[PDB]
Amino acid sequence: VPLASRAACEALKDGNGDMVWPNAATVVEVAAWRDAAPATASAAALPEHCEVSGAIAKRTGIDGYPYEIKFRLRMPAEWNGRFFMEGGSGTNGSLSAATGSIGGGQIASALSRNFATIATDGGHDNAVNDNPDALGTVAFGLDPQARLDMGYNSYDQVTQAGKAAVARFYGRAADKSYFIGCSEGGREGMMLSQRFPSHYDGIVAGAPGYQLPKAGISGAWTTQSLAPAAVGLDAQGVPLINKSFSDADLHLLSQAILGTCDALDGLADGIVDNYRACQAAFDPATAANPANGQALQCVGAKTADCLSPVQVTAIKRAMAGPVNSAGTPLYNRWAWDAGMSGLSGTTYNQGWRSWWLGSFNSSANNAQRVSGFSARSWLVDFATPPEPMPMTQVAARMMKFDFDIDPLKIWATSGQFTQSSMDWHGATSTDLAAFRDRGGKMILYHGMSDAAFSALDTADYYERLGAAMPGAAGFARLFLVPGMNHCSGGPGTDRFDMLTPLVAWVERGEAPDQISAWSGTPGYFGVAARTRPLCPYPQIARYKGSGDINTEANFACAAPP
Ligand SMILES: [Ca+2]
């Protein structure tokens, strides 16, 4: 059977065929030859390739549901010798097209660049592991092994199955392996560098949820912090956290942040490049509304041009981060940034507020962290033992969350839950020497206006890494994105090709001194286009003093003033 052919492809199915899978419980459902597909308005052309899909470790969980680790692999006929895995998102449970997303709002897929590409659902399936008594598609959390699969094991099993298929199909191993993930996918990339250092040579970890079990602790905190500013009750009698601030209120706050913080980088441009000086300077309880030259905080009754003392107290407490009775921090604080709002044409940015507040225009709580996926995930996936409950109870549970008792549950084991959610899901280790010392390179990125995971918390991980590993910028660099929301969106340069510079760093030792980025919504600044350099932490973009402020070539990376 010739290598890299339709016959080699279809032979991967038989199971009586020659093919030897590292995991004996690997079942191939599909091995099909796929014709080249043209470019579309939204996707780069795909080459001719072999598509393999199936499942590892089919079983029944202790909840009585089916579990397996699905994968989908695409091996181009004409291969550049590179292997590529994409990361997940949310609580996973779906199996993408597996053409290899590189994020950063890119048109090009890794498969369109002649990589072999793989993806997984992470060990459960949203169509089948949907349990109306354990909050829907988070129900995989009732099964101890489904937790370990979600945390680390699925990515490991699928990486090995993929490299074995590559070696059989092409008759050689990949020259280099690359992983790109954002959010849950960025947690996965950091987990790979820590737990499986030789799985990937290059890793991009965007907005990484490396402490994801603490997300719901932040959520209980932001929920209780904002409840005083809430107006009205939902059907269960929970305050409408979504009514704490209107879109106009959040735009006023972002304008005040720009009034204090915009020019701290040397240029007034609707972007806070000097995020550190901003956190030192801005306090909404003393700052000016620069529209009217008066205090942001209302002196009399609430108007459109001010925030009430209760709103200011609420947002300051939410942003400060959760503490227990002892005043011990349980997560981290969040950065004040312009991307908490923004206006493009007639449209207010929803990309910050959807996490802690939800939609203003609603009679129900719909924030991720109040009643949505993130609050549900905490209760069933990260709390040990799990706390399944009707969906109508979730917001009340966040309101009565106890910061001395509930936070212990991400460190506990219980009955058949023999690892804590910090053990299986967390990726807090700074022991990266095995990764670095085999030639591994890691690009981290994070939007400053991310309300899922704190940019400042990624920066603190990076600080702890630099302290544990002198010269860390030789193998790992962090790119903070002023104005960007969770993975994409918001008034910043949220679009970039991370794969090109990753390949250059891994294969040529060329470290990214900067990464070109451009705004997906340049409407936020009223321009056609804005391109800026992303800078390796702790550097920021500095205007050179002349030229179009919308052109990258007029900016350099430097220490803050
Ligand atoms: Ca600026």
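Note that chain A is numbered according to Swiss-Prot, with residues 43-603 shown in order.
According to its header, this structure was worked out by X-ray crystallography, 2.1 Å.
Every residue gets a Cβ built from N, Cα and C, even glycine.
Lifted from Swiss-Prot, the feature list:
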type: ACT_SITE; residues: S225; note: active site, acyl-ester intermediate
type: ACT_SITE; residues: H528; note: active site, charge relay system
type: BINDING; residues: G132, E226, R411, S416, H528; note: 4-[(2-hydroxyethoxy)carbonyl]benzoate binding site
type: BINDING; residues: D304, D307, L309, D311, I313; note: Ca(2+) binding site
type: MUTAGEN; residues: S225 to A; note: Loss of catalytic activity towards MHET
type: MUTAGEN; residues: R411 to A or Q; note: Almost complete loss of catalytic activity towards MHET
type: MUTAGEN; residues: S416 to A; note: Gains a low activity towards BHET (bis-(2-hydroxyethyl) terephthalate); when associated with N-424
type: MUTAGEN; residues: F424 to N; note: Gains a low activity towards BHET (bis-(2-hydroxyethyl) terephthalate); when associated with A-416
type: MUTAGEN; residues: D492 to A; note: Loss of catalytic activity towards MHET
type: MUTAGEN; residues: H528 to A; note: Loss of catalytic activity towards MHET
Not counting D304, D307, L309, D311, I313, residues with a CB within 8 A of the CB centroid of the Ca(2+) site are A305, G308, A310, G312, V314, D315, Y585
Taking the centre of the Cβ atoms of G132, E226, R411, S416, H528 as the 4-[(2-hydroxyethoxy)carbonyl]benzoate site, the remaining residues of that chain with Cβ inside 8 Å are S225, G251, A257, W397, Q410, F415, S419, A494
Long-range Cβ list for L309 (Ca(2+) binding site), cut-off under 8 Å, min separation 6+ in sequence, same chain only, gives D315, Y585, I591
Cβ density check for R411 (mutagenesis position), other Cβ within 10 Å (all protein chains) comes to 30
Counting every protein chain shown, other Cβ atoms within 10 Å of the Cβ of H528 (mutagenesis position) number 24
Once DSSP output is merged into helix, strand and coil, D311 (Ca(2+) binding site) belongs to coil
Near ligand 1 by the Cβ criterion (under 6 Å), the binding-site residues from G132, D307, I313 are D307, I313
Close in space but at least six residues away in sequence, with Cβ under 8 Å from that of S225 (mutagenesis position), the same-chain residues are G129, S131, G132, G248, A249, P250, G251, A494, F495, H528, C529
Nearest by Cα to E226 (4-[(2-hydroxyethoxy)carbonyl]benzoate binding site), of the recorded positions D307, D311, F424, is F424
Between the C-alpha atoms of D311 (Ca(2+) binding site) and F424 (mutagenesis position), the distance in angstrom, to the nearest integer, is 41
Smallest Cα-Cα separation from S416 (mutagenesis position) among the recorded positions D307, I313, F424, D492 is shown by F424
Listed in sequence order, the residues of the same chain lying six or more positions from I313 (Ca(2+) binding site) whose CB sits under 8 Å from its CB are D304, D307, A380, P524, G525, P533, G534, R574, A583
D492 (mutagenesis position) and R411 (mutagenesis position), compared by Cα position, are separated in whole Å by 13
Same-chain residues at least 6 positions away from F424 (mutagenesis position) with a Cβ under 8 Å from its Cβ, in sequence order, are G183, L254, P255, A257, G258, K451, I452, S463, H467
Within 10 angstroms of the C-beta of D307 (Ca(2+) binding site), the count of other C-beta atoms across all shown chains comes to 24
